[PDB]
There are 2 protein chains.
Amino acid sequence: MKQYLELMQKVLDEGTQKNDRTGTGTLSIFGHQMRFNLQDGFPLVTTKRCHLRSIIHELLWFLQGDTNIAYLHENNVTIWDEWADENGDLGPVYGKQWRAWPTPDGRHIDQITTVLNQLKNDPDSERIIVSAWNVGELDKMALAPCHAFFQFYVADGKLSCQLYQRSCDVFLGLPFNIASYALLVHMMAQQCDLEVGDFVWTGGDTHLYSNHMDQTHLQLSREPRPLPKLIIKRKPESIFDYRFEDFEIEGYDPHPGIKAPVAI
Amino acid sequence: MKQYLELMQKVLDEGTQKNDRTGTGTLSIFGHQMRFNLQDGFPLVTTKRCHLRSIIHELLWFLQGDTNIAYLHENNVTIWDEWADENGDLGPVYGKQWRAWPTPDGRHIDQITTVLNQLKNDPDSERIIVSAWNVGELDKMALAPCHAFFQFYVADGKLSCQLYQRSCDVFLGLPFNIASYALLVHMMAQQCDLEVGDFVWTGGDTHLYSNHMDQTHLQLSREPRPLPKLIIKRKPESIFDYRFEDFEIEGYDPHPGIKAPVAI
Ligand SMILES: C#CCN(Cc1ccc2[nH]c(N)nc(=O)c2c1)c1ccc(C(=O)N[C@@H](CCC(=O)O)C(=O)O)cc1
Ligand SMILES: C#CCN(Cc1ccc2[nH]c(N)nc(=O)c2c1)c1ccc(C(=O)N[C@@H](CCC(=O)O)C(=O)O)cc1
Ligand SMILES: *c1cc(=O)[nH]c(=O)n1[C@H]1C[C@H](O)[C@@H](COP(=O)(O)O)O1
Ligand SMILES: O=c1ccn([C@H]2C[C@H](O)[C@@H](COP(=O)(O)O)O2)c(=O)[nH]1
């Protein structure tokens, strides 16, 4: 997408070389922001083929409050294998924090349900937020949350959402993260009888790994295609009831996929 | 500053009218970002005289892990009065979360000390983060955090910082928050022997209150001047050892102050 490709160019033009924990090396910039008008089309990258089945299943997984890969395995999704333990556990990552953030008084807060209630009864609120950044549990997590904090906003009957991503693997992760959130926005909007607005992406440490340079320039040499369209074939009684098959993406015609290694 | 004035005009030009919780009404936009190169000067607004004194004491108040306005009163700072209880308590706000984030198991994590140690021992870290958004204590707070989440980043010996502000009173709050964080970056850099980089500000619900229109128009008609320069007189033994007397702003020649009512 224009924005995504423009981001890649920026990191290449302004990036600074950094030694990273994975000892792979990154080219990075700090602070960036882009907006996707969800009414223009579903923001799924076309300059390379993306795996929709993996994106959807991960999101349903998060929504279920799950943090074990069994579910992802049942559906042949292996994007999380490298970080799971012998038992398939990732620790209290996304799913747990979203559905059951533990307070100090022994309670657990379901942030998704809370946000849903706000959108329906207090869409004007200035604090419709979900955070995965649980400082007190960070140490039990296989990996600290990358997409860490998100906020919803309503105006003119449209639902917008802004995500703050503390660390971003531009080539590999970003396309996934973007599609995932836009998907969540459509689902929330459908549950609240709202129209979809903008998805705003804000990044902290935004980088390209050293071993993704050729893939990046290959991609950059391509012209984006018309954005695909998302069709939801049903209206479940709750945001927790969606199924993989309720979704249909139409008119997705991307360029060929580009394989790249992930840094552990 | 040009950036500040530009954001002000954008809100008037594109803002949507909202009925806020105070019942005052706001002109609102969602998602915005601005960058301040700290090398170019301290970002203290010049088109309106600002009071560095209340800005400094609040910051120092935070770094002490304090939630009682007592200390602020000791210093003639009255900005938090409307929200304190009969005892002067605000609940586990900023200070408490910065210095003693409570774990579900009874422990506390000191995020400032953590961040100090990260900048010193692992400056390349992609997770040098401080969060005040403790989902489990929001209902105990007198006011949910506005400047909710911040991240530090180091590149070529420079210290940059990004703040995510979920709610922003553009006229009254913003100038204060920008100086506060700029100030913080200068202290961290000094304690960590780094140069100052960029201060990146990202907002969620960014608004102007209805009863701030006159002041806004007045301000929008003034020309910004060169930014001052921040001077630190002594290098304390620790980030928790600074005092009001340690900072000196130099070359600050702002237009006259503008009075505006606070929306409570
Ligand atoms: C973001 C996120 C979720 N996750 C979590 C996740 C976990 C660790 C990470 N680690 C790093 N260094 N970068 C990441 O992007 C990353 C992402 C993903 C993991 C892998 C792929 C990846 O391998 N995609 C490949 C293969 C696609 C497939 O098997 O379906 C692709 O070519 O896109 C995508 C997302
Ligand atoms: C942000 C923040 C911190 N705080 C906390 C705080 C709490 C609630 C708020 N509520 C609203 N609607 N806007 C705010 O900016 C705001 C700020 C502030 C409180 C008020 C002032 C305000 O009175 N500014 C005066 C200062 C004059 C003086 O120094 O005494 C001014 O006219 O500039 C500034 C900051
Ligand atoms: C993480 C997960 C995700 O959903 N998206 C991402 O882009 N990533 C990336 C960010 C970064 O490259 C790395 C995480 O490691 P660290 O804790 O920052 O060392 O995976
Ligand atoms: O440091 C601060 C504190 C508050 N506000 C503003 C944001 C909103 O205008 C309001 C608080 O309302 P809630 O969003 O907390 O309900 O005060 C700021 O800009 N900066």
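FYI, residue positions are counted from 1 along the chain as it appears here.
This entry, so its header tells us, was determined using X-ray crystallography, 2.2 Å.
Positions of Cβ are set from backbone N, Cα and C atoms, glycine also.
What Swiss-Prot annotates here:
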- B:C146: active site, nucleophile (ACT_SITE)
- B:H51, B:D169, B:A263: (6R)-5,10-methylene-5,6,7,8-tetrahydrofolate binding site (BINDING)
- B:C50 to Y: Shows 0.2% of wild-type catalytic activity, but substrate affinity is not affected (MUTAGEN)
- B:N177 to A: Shows 200-fold decrease in catalytic activity, 20-fold decrease in affinity for dUMP, and 10-fold decrease in affinity for mTHF (MUTAGEN)
CB contacts for B:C146 (active site, nucleophile) [other CB atoms within 10 A, all chains]: 20
Site extent for (6R)-5,10-methylene-5,6,7,8-tetrahydrofolate (largest Cα pair distance over B:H51, B:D169, B:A263, Å): 19
Number of Cβ atoms other than its own within 10 Å, given for B:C50 (mutagenesis position): 19
For B:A263 ((6R)-5,10-methylene-5,6,7,8-tetrahydrofolate binding site), the number of other Cβ atoms found within 10 Å of its own Cβ: 19
Rounded Cα separation (Å) that holds between B:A263 ((6R)-5,10-methylene-5,6,7,8-tetrahydrofolate binding site) and B:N177 (mutagenesis position): 17
B:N177 (mutagenesis position) CB neighbourhood, other CB atoms within 10 A: 19
B:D169 ((6R)-5,10-methylene-5,6,7,8-tetrahydrofolate binding site) CB neighbourhood, other CB atoms within 10 A: 19
Cβ neighbours within the same chain of B:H51 ((6R)-5,10-methylene-5,6,7,8-tetrahydrofolate binding site) - under 8 Å, at least six residues apart: none
Nearest recorded site to B:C50 (mutagenesis position) by CA-CA distance, among recorded positions B:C146, B:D169, B:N177: B:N177
Cα distance (Å, whole number) from B:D169 ((6R)-5,10-methylene-5,6,7,8-tetrahydrofolate binding site) to B:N177 (mutagenesis position): 10
Inter-residue Cα distance where the pair is B:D169 ((6R)-5,10-methylene-5,6,7,8-tetrahydrofolate binding site) and B:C146 (active site, nucleophile), in Å: 9
